Amino acid sequence: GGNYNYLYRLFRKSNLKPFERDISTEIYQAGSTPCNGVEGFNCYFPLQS
Amino acid sequence: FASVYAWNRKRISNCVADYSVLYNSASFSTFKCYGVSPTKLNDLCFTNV
């Protein structure tokens, strides 16, 4: 099988309903104060290999 | 601060300290914690640190 073809979705703060599809492969940034105090930081990929 | 082989200890207890004022501070090179969500640090009580 693929060495890095399987990845999990490291995320929090938005507990989801049962049987919910989450394909939102989006960079986790806030663009406001609660991310290093500026926009574009703490913008780490939630996906982890 | 002393050397790594003689690193300095201190005991802290009976305090009311806020980590949010420190979490958003940008004067740190790296702040990564193991198994503890920083945003919830204000909602836990410990015996000492």
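Per Swiss-Prot, chain A residues shown: 446-494, in order.
Structure determined by electron microscopy, 3.6 Å.
Yeah, the Cβs are placed from backbone N, Cα and C, and that goes for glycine too.
Annotation for A:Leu452 (mutagenesis position): same-chain Cβ neighbours under 8 Å, separated by at least 6 residues, are A:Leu492, A:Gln493, A:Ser494. The annotation that Swiss-Prot gives for the mutagenesis experiment A:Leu452 to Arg reads: Increased resistance to neutralizing antibodies. Decreases HLA binding to NF9 epitope. Increased binding affinity to human ACE2.
According to DSSP, A:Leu452 (mutagenesis position) is assigned to coil rather than to any helix or strand. For the natural variant A:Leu452 to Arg, Swiss-Prot gives this note: In strain: Delta/B.1.617.2, Epsilon/B.1.427/B.1.429, Kappa/B.1.617.1, Lambda/C.37, 19B/501Y, Omicron/BA.4, Omicron/BA.5, Omicron/BQ.1.1; Contributes to cellular immunity evasion and increases infectivity. The structure shown keeps the original residue.
Listed in sequence order, A:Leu492, A:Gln493 are the same-chain residues at least 6 apart in sequence whose CB falls under 8 Å from the CB of A:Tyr453 (mutagenesis position). One mutagenesis experiment named in Swiss-Prot is A:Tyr453 to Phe, and its note says Decreased HLA binding to NF9 epitope. Increased binding affinity to human ACE2.
Here the residue is the original one, but Swiss-Prot notes a natural variant at this spot, A:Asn460 to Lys: In strain: Omicron/BA.2.75, Omicron/BQ.1.1, Omicron/XBB.1.5, Omicron/EG.5.1. In the three-state DSSP scheme, A:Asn460 (variant position) is classed as coil. Of all Cβ atoms in the shown protein chains, 7 besides its own fall within 10 Å of the Cβ of A:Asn460 (variant position).
One natural variant catalogued in Swiss-Prot, A:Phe486 to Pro, is accompanied by this note: In strain: Omicron/XBB.1.5, Omicron/EG.5.1. A:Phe486 (variant position) carries neither a helix nor a strand DSSP state and counts as coil. Around A:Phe486 (variant position), the same-chain residues six or more apart in sequence whose CB sits under 8 Å from its CB are A:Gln474, A:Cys480, listed in sequence order.
Reduced to three states, the DSSP call for A:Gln493 (mutagenesis position) is strand. Cβ-based neighbour count (10 Å, all protein chains) for A:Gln493 (mutagenesis position) stands at 10. Among the mutagenesis entries in Swiss-Prot is A:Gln493 to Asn, noted as: Reduced host ACE2-binding affinity in vitro.
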